[PDB]
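Heads up: the structure comes next, in structure tokens.
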Amino acid sequence: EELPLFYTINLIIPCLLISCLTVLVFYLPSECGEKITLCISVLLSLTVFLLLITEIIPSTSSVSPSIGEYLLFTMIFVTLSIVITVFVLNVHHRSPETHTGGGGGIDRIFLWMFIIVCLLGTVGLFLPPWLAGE
């Protein structure tokens, strides 16, 4: 009763700032400790925007919240991401197929994925008419 399309515009704005942010430090990591620095940064914002939503009270029902499904999906996604991204970069025991000539387009494709889920995920969640059935 007060969460129009705008709610998505205000949630998508930060979704990118926090997304690209993580990729930034991963692109040009000056210090080896910058990793943890970014992790804590996202937490502050995540907890900052979170409380805000609890102030407007978008849903005062018993259970089954509104954004509760979104904030959870993102937190869960970004979570497993930092886990795999850390391992994949921690060591490479196995490979997809290539062996020689590596380490060049992994950076460009890396950030390309984070943004690929941000848009795709958002759209797919909206469940448009063009992708509804026909």
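Counting starts with 1 at the first residue shown.
Determined by solution NMR, according to the entry header.
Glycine residues also receive a Cβ, built from the backbone N, Cα and C atoms like all the rest.
For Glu55 (mutagenesis position), no same-chain residue lying six or more positions away in sequence has a CB closer than 8 A to its CB. Annotation note: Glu55 (mutagenesis position) sits in a helical segment as assigned by DSSP. Under its mutagenesis annotations, Swiss-Prot gives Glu55 to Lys (Swiss-Prot position 294) the following note: Loss of CA(2+) permeability.
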